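Notes for the one structure printed next.
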Amino acid sequence: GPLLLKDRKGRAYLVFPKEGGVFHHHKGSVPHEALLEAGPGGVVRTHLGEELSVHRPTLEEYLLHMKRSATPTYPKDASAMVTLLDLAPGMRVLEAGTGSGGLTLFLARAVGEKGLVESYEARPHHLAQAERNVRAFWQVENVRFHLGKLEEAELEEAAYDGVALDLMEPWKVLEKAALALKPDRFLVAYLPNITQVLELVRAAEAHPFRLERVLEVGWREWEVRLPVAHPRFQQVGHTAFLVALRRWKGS
Amino acid sequence: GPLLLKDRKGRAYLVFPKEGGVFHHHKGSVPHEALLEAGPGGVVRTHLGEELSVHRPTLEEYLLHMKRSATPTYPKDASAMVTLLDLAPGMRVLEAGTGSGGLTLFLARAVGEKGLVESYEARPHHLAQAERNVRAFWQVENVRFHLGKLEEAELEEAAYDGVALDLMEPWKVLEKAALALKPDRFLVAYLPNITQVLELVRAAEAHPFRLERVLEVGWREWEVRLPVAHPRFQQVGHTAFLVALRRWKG
Amino acid sequence: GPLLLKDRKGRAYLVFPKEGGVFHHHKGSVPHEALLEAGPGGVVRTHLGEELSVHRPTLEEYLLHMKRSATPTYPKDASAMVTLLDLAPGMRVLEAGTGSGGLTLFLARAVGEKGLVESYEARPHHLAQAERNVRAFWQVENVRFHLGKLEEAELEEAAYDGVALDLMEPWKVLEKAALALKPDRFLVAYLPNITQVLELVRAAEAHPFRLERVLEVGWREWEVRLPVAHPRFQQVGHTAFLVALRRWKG
Amino acid sequence: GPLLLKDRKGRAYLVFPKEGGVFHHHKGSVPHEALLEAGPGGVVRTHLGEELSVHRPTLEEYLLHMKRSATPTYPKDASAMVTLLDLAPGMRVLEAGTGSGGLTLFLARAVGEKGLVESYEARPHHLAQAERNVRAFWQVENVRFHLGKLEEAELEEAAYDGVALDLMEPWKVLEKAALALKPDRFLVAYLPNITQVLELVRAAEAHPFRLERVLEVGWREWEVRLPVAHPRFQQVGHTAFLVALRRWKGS
Ligand SMILES: Nc1ncnc2c1ncn2[C@@H]1O[C@H](CSCC[C@H](N)C(=O)O)[C@@H](O)[C@H]1O
Ligand SMILES: Nc1ncnc2c1ncn2[C@@H]1O[C@H](CSCC[C@H](N)C(=O)O)[C@@H](O)[C@H]1O
Ligand SMILES: Nc1ncnc2c1ncn2[C@@H]1O[C@H](CSCC[C@H](N)C(=O)O)[C@@H](O)[C@H]1O
Ligand SMILES: Nc1ncnc2c1ncn2[C@@H]1O[C@H](CSCC[C@H](N)C(=O)O)[C@@H](O)[C@H]1O
């Protein structure tokens, strides 16, 4: 399990500890052993008043700092997608594209060791990084990764409890998703542009799906250091829209 | 388990099906047998002409429609709280107050059958309803309910992976929460008023927590039925602030 | 001019005082003479026990309560539109459609007695009500009303300092607006649907405008009555998008 | 009247043209005469595909680019304050502190040549810059500037149609503002911190004012370059709260 270090300026660093390893930093390098000794919740004092706080990274912190090729789903959105997909332990969820494994991790927590994340990724380098990212943080073998286009997947009809999409052209996978998804259950797509949203809404009218939700998730952060207290001057204003479709009654 | 009925104007109704049972609304009645026979995503019509779609409710739907003692945590907030608490399967999470069991259900899904929700509620009538709400929707025996004030709980030290609070005066449970919480893990409190937030922040100065987050969750719904496409004219403007405090190692 | 009455639950009522006139509400009646005698910020009580405060309405208050043909531009948006149009005293601004005269009033204040609002309205019943609404609140003769479609207006070239639009199909008036608007000045359109916004943007590709802004205005109200202090549970979620196009010099 | 130049990268520059003046820029310097010749709405082509678009700056553009000491009120907020103050031509509005003259300009447009902005500023260097900023953009002599604390001002009772505040400790000027402001008219204060808001709300309970509004103005910008269309990824999340008080009935 990696560590997250924060310095006094609030800069964050993801460290994968190894014996003989050294964390380099402008106010003093620290052997990895010192980090492990301090442990999550602890500190390592260095030079000129500097102090590195040591943390077990939350899944949010991990997504935000992990290596990536494809930009991962933002934590606020991945969190909402799991709820909109109504995922509970033991469920089977279809995902494309794996990307960098950010959403994959959220999905994998939600369905747990008896559940399944069936994840597809078309690009081999993307998939390799995603697999590293997932495995470095999560040891439960409840993700089945597939190299290939979701359009071409061999899937059991009505075997999946939800379908999570994060890809540029979700209309292309709606036929496969409609086949996979249990009646009355949900597909939820993440899309940056309202034009993409409208295109998906129109495309879904050619499939057994009913539009249920189009929403924007906002996590409006405050800066509070009493007596200072105000919404942060600079916010992430937008990441993507979430589009939820419900699968038509069966047969 | 429960069924959810949806009408044409979006409105939803929770039904607990029984033999010879009848769902009664202003727009007519439907026998419970008809609902059971309808299947997932099926439709029924009352004699008065009301068309109703039949569903197994999502957790979000259930929270919003289940019988309430205290108002439950809204789904957008319970969702964010689970993420801010960083709950993974097998974890042990402390909660107060159980209330109506809404947040309890989110916490219980997050930690799974190998984890534990340790949930406290001061008011017996509230706890009884919460236990009913939880058991009607969730069959996994991973919730341990406790009658009493969290301030008066007998808790194991550094035994909990998170502390979830939804109560009026969280400053009063800070000592107990700090005792229970493992180093580097979170207390996350749900608070409607910014004054409560500021009081919690000030009180937390006397306890082994760093303030990490104060945030507002918004789920801004759009209406899209082309040509129509805009954020909904009416939204939930505010429910509560979320405050995240991270326990340090002494 | 008009008076505004406010009750205890925040609700407001516009009254036009006349000799022997009586304001009638569900919670009783007040003679118009009593309202006139009350003074600014004074209170009256109906026989039924309703307490009402007496005010000269603000423009914001007037817009929200005046008799309507078409729904007027909301105050938060009319306010932003005046700024995006960059209206200063003495300027000449083109408007369509007059509607109920809400935006007309904002525009007329901005340009002042030395400026001009040139306002077009296709529907005679709408224009008649708008003229009434404007004249009841504003005595400055700086508004020239015109019955007709803006697309069919006879306009002087490069004679206008801004073009304010609140109508369903602004793409249809782009040719006329481009003719009328001085170089470097703005057309600002109020549009409820994002689809309208995208259609306007696409249509504007064939006219001498650069797209400068597409924005949503929000005025997020708080309730503050200590201990209570939070954004209001219920807000206006959306009214319209504002689109600003800047005329270039050919 | 100054010009605002924009280059192809979207960088904006405020230029006060003068004969013999030269605008310096990495892809080619341009004599001020060329700028004036192009005029608002025109362009000056320079090197390597660069093009400077020439503009008459809007008041919004001016506030955002003008020299400052004190940070001016943001345009979205100044716009809202004028509406909340219900300012119409001919009115008399009290202001403190002048700062850099941003809000002053909004107030001066609203009340017009027959109106009055009575503006107070305690700090001489601030006032000097504010006066330059106002005079460079606005030639109407409807602003009376005062060097000094508003607390110490000689004011006519019930002579002002509105009171606009942008200063750190508005509670200190409430006695003077209550004296100045006509019954049933408004004071509106701009405050960054919710703690300041609460302090003002409590302080106003010692004066003949009724709390009417506490609000946050948001102008949520979109990026639209078809087929791209989404709320901007990065927004100004917060500037300040606006607090509106209504003056009690007279006598
Ligand atoms: N039809 C398709 N089938 C499988 N993968 C696809 C696909 N279309 C796009 N992709 C892949 O989908 C990914 C989108 S980025 C996904 C990011 C991911 N949610 C995360 O959190 O890390 C890219 O890696 C792209 O290669
Ligand atoms: N100190 C305390 N210890 C235990 N319960 C408390 C408490 N203070 C308040 N409560 C209880 O906390 C509850 C707050 S309402 C909680 C709602 C809950 N999150 C849900 O989703 O259903 C009330 O039922 C109240 O009785
Ligand atoms: N092409 C056109 N020319 C003139 N008026 C038009 C028009 N298209 C629509 N309209 C008019 O535009 C109005 C839109 S409602 C405008 C409301 C107005 N801004 C207010 O604040 O009161 C309607 O009255 C409609 O009849
Ligand atoms: N009591 C007081 N009387 C006069 N000026 C005051 C004051 N308290 C603070 N100030 C001044 O108020 C200013 C606040 S910054 C004001 C910015 C201004 N709204 C603008 O748009 O440019 C500072 O210049 C400060 O010196």
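Chain B is numbered as in Swiss-Prot; shown residues: 5-254, in order.
Cβ from N, Cα, C; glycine included.
Around the Cβ of B:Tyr78 (mutagenesis position), the number of neighbouring Cβ atoms within 10 Å comes to 20. The note that Swiss-Prot attaches to the published mutagenesis B:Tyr78 to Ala is: 20-fold decrease in catalytic efficiency. No change in Km for S-adenosyl-L-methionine.
A simple way to gauge crowding: the CB of B:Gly105 (S-adenosyl-L-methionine binding site) has 36 other CB atoms within 10 angstroms, across all the protein chains here. Annotated S-adenosyl-L-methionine binding site per Swiss-Prot: B:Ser104, B:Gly105, B:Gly106, B:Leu107, B:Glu125, B:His130, B:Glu155, B:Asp170, in sequence order.
Quoted from Swiss-Prot, the note on the mutagenesis of B:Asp170 to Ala is: 300-fold decrease in catalytic efficiency. Increase in Km for S-adenosyl-L-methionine. Under 8 Å, Cβ to Cβ, and six or more positions away along its own chain, B:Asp170 (mutagenesis position) finds B:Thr77, B:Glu99, B:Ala100, B:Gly101, B:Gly103, B:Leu107, B:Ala193, B:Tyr194. DSSP gives B:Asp170 (mutagenesis position) a strand state.
According to Swiss-Prot, the mutagenesis experiment B:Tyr194 to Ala carries this note: 3-fold decrease in catalytic efficiency. Increase in Km for S-adenosyl-L-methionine. DSSP assigns B:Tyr194 (mutagenesis position) to a strand in the three-state reduction.
Residues B:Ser104, B:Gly105, B:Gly106, B:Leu107, B:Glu125, B:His130, B:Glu155, B:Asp170 are the ones the record ties to S-adenosyl-L-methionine, and the longest Cα gap between any two of them is 22 Å. Counting only same-chain residues six or more apart in sequence, the Cβ atoms lying under 8 angstroms from the Cβ of B:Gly106 (S-adenosyl-L-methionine binding site) belong to B:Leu67, B:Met70, B:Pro76, B:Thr77, B:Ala82, B:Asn137.
The Cβ of B:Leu107 (S-adenosyl-L-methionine binding site) has 28 other Cβ atoms within 10 Å, all protein chains considered. Shown in sequence order, B:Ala100, B:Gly101, B:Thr102, B:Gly103, B:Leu131, B:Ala134, B:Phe149, B:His150, B:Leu151, B:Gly152 are the residues of the chain, 6+ apart in sequence, with a C-beta less than 8 angstroms from the C-beta of B:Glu125 (S-adenosyl-L-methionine binding site). When secondary structure is read from DSSP and collapsed to three states, B:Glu125 (S-adenosyl-L-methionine binding site) falls in the strand class. Least crowded of the recorded positions (B:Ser104, B:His130, B:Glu155, B:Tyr194), judged by neighbouring Cβ atoms within 10 Å of its own Cβ: B:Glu155.
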